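To keep things clear, I will list the structure first and then write my remarks on it.
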Amino acid sequence: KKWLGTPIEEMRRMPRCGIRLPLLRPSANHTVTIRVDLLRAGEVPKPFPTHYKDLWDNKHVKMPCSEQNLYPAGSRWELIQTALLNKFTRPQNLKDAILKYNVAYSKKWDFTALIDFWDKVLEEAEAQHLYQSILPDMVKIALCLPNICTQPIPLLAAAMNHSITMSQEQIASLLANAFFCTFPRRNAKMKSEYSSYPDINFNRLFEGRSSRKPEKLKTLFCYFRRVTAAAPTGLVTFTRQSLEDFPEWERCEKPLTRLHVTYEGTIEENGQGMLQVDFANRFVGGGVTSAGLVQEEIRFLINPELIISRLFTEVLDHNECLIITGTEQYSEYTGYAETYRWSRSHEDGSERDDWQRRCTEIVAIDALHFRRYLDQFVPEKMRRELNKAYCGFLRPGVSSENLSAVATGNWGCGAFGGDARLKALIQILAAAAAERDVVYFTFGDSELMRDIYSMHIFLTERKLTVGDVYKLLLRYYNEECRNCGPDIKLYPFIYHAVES
Ligand SMILES: Cn1c(=O)c2[nH]c(SCCN3CCS(=O)(=O)CC3)nc2n(C)c1=O
């Protein structure tokens, strides 16, 4: 009674189900920032090219170490170096350092949470370790950026189908810069450039008095402590995927696939090696660098390499997703939102693939935010969610036998107002169209587990196709929502319509 349906042991997982990876190589649609010819297990990857190369334009990340990063003109990189190469002994020292190259935000950025964490949460020995060891080591890896990220990083802009593969070490240098708020043109509230990109600098983690900010900082300093002490050796791939041809859902003759549904476990622990869904905001990462702390933000905190997607990933349009392969888990946690707490450091035991990427694949798909509950049953909105999930699950050019199951849950069903029973069925239909099985976590809701299982077995036993089910959703809208909360609920309607 803890789980229902297909045993999870029968679901496909990476690496066992994967196909031989092609040779890792840069191309028109794949940026590779390391020496592939020297990539070896257990060895820190060598950056390619050897000497720093800069691009300062509207198609690439504006690096803080660029000679074009100026301030009315002096070199901002020189200023960052002078500011950060000072001894920190009190939190005000770190605030003052960050503001030396952010003078325009000195009356706008609040540092209360950073001050409280250092002075009021940490004990004396933990504070001493922070400013004697961790922060100086973070400064050093940040300032090493021009020797580490030698190759320009393209923006993954809207409508681009493009991948970036970089080393975990390169990500660590970039995230250290984000912590010290060094990325230029990413700060103004009323900016034109980068207005369609998420925040990357960490200044909003330092503001306010929530009991959540200290837990976020503990989680991030756990990561920073680990990666400055011993450089991680693997790679991470970021792929923006934007599809043009979407199924004619009413006409899809594909059958449903297999389902495992359970009210215990988590996507990240029990969906190891599966395609793990991030319940994303259209600005990937949501409020990770500010106040948010539900499913997406938590994943971005315990696997912080996800955070760097915000440096270069434009806001997702309706037909797009972001696929990240290779991020490592550095922390364990309990709770969520107001009960979230950092638990301990985590030693990731995931195998690495032939590109030295952890066998962990996460897809960010953003559900819609519904102001009115009945809005989500409008056909245009159901099709939208179907196509979003389909884009996140589809892998053009891969046999279904080589596709892991999808590990997911009540996507968009918290603050975004989604109906769990509808969103479960939508994901089941999208997974079926993408020829993937579904592993579904209901997060303690045993009744929902039973309901999803019952509907899935009902539909499969009667051999209903994807299109058969979609037309029942359309019928539900017309008969119970269009001219209407509804008088009859969705699953009861479906049972009655089919049994009729
Ligand atoms: C399947 N699944 C979750 O659903 C989940 N939620 C959170 S934190 C936000 C709480 N909330 C969001 C949607 S909900 O309201 O439907 C139920 C719970 N962490 C989660 N993990 C690790 C997970 O595996």
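We're sticking with Swiss-Prot numbering for chain A, so the shown stretch reads 451-522, 532-943, 947-962, in order.
The header says X-ray crystallography, 1.9 Å.
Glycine residues also receive a Cβ, built from the backbone N, Cα and C atoms like all the rest.
DSSP assigns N740 (mutagenesis position) to coil in the three-state reduction, outside any helix or strand. Annotated substrate binding site per Swiss-Prot: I726, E727, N740, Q754, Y795, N869, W870, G871, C872, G873, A874, in sequence order.
Residues or ranges marked as active site by Swiss-Prot on the basis of experimental evidence: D737 (among others). Using a 10 Å Cβ-Cβ cutoff, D737 (active site) registers 29 neighbours.
In Swiss-Prot, a mutagenesis experiment is listed as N740 to A, annotated with the note Reduced poly(ADP-ribose) glycohydrolase activity. For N740 (mutagenesis position), the count of additional Cβ atoms within 10 Å of its Cβ stands at 21 [all protein chains shown].
The Cβ neighbour count for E755 (mutagenesis position), using a 10 Å radius and every protein chain shown, is 23. Swiss-Prot gives this note for the published mutagenesis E755 to A: Abolished poly(ADP-ribose) glycohydrolase activity.
Taken from Swiss-Prot, the feature active site covers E755 (among others).
Under the heading of mutagenesis, Swiss-Prot lists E756 to N and annotates it as follows: Reduces hydrolase activity. The number of other Cβ atoms within 10 Å of the Cβ belonging to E756 (mutagenesis position), over all protein chains shown, comes to 26.
Record note (Swiss-Prot) on the mutagenesis of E756 to A: Abolished poly(ADP-ribose) glycohydrolase activity. Secondary structure at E756 (mutagenesis position), as computed by DSSP, is helix.
What Swiss-Prot records for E756 (among others) is active site.
According to Swiss-Prot, the mutagenesis experiment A874 to W carries this note: Reduced poly(ADP-ribose) glycohydrolase activity. The Cβ of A874 (mutagenesis position) has 9 other Cβ atoms within 10 Å, all protein chains considered. In the three-state DSSP assignment, the secondary structure recorded for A874 (mutagenesis position) is coil.
Experimental mutagenesis is annotated in Swiss-Prot for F875 to A, with the remark: Abolished poly(ADP-ribose) glycohydrolase activity. The Cβ of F875 (mutagenesis position) has 17 other Cβ atoms within 10 Å, all protein chains considered.
Proximity note: of the listed recorded positions (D737, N740, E756), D737 have a CA within 10 Å of the CA of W870 (substrate binding site), given in sequence order. Annotation: residues between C943 and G947 (3 in total) lack coordinates; Cα distance 8 Å. It is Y795, among the binding-site residues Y795, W870, whose Cβ has the fewest other Cβ atoms within 10 Å in the structure shown. For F875 (mutagenesis position), the nearest of the recorded positions by C-alpha distance turns out to be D737; the candidates were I726, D737, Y795.
With 9 residues left out of the model between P522 and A532, the distance spanned by their C-alpha atoms equals 4 Å.
Within the set of recorded positions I726, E755, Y795, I726, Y795 have a CB atom less than 6 Å from some atom of ligand 1. Same-chain residues at least 6 positions away in sequence with a Cβ under 8 Å from that of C872 (substrate binding site) are, in sequence order, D878, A879, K882. Reported as a whole number, the C-alpha separation between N740 (mutagenesis position) and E756 (mutagenesis position) equals 10 Å.
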